[PDB]
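Reading through the structure tokens given below for one structure.
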Number of protein chains: 2
Amino acid sequence: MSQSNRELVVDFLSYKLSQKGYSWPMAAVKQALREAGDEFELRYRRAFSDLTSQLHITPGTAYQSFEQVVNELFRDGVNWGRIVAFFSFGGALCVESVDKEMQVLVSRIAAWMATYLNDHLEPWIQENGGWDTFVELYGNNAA
Amino acid sequence: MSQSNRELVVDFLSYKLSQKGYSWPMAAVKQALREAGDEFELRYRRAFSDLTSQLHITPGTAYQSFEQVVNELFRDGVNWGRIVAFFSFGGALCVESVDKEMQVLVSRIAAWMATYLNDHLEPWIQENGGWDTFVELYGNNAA
């Protein structure tokens, strides 16, 4: 419970943050869950479209919001099938969430740079031949 | 300027978001800048410690903050060496920024799950043999 489930989730969230190339018995238990993780996500290629847009992970949402949802999963009752789901869903949320929060951060910071150029540096950049000049110098290497 | 620098940054920010394995003439110009990007970051292994802690990318900072810094780079005046820097620095900021903003999001969401277990599911999970039971069933595959 304390540091057995905590350790489970961490593993599953990692493996799932792997699979779709991004950053990041017992050990037996972990693998066994991975497989059922894939076996379920495979069977349901509904692009998990449900949340691939809905919650998307509100920038600093509330656990009560999360809990409020999952409850629906488990409404009827509880079984293992319904549990891997919880897991599979958890990752799918962690994947979007990040992938969708990373692309924006990058954007934000991308703007910041492009701007700083067109505003301060294009003047000077232009007065000196331009990017053709750069490449004339810094091209091929330093040597 | 408009869609020439914009296109430059995007490329450099991408290549730099590559290098350190994460998500994501002219074409000549892009490569030439990449190299000088590496050649500079190589020469200065100061872990770019300067910002690997300072600005770290405040959760929703202000461009005026950014601009306020870079200005210091360019204070004395302007040259190409000082420009790749601006670029190199830009990426280094984009790398931390994300890498540091991703690890947290993951955390936040990791907690949420581990909790939901110890709170709602450990009761039921325990009453049924436990994770040893899971693996008894969902182990090896479905077949």
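The numbering of chain A matches Swiss-Prot: 1-24, 82-200, in order.
Quick check of the header: X-ray crystallography, 3.5 Å.
Backbone N, Cα and C define each Cβ position, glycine as well.
The note that Swiss-Prot attaches to the published mutagenesis A:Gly138 to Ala is: No heterodimerization with BAX. A mutagenesis experiment is reported in Swiss-Prot for this position, A:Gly148 to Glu, and the note states: No heterodimerization with BAX.
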Gap-flanking C-alpha distance, A:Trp24-A:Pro82 [57 residues absent from model], angstrom: 25
Lowest local Cβ density (other Cβ within 10 Å) among mutagenesis positions: A:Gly138, A:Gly148: A:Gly138
Rounded Cα-Cα span from A:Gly138 (mutagenesis position) to A:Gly148 (mutagenesis position), Å: 16
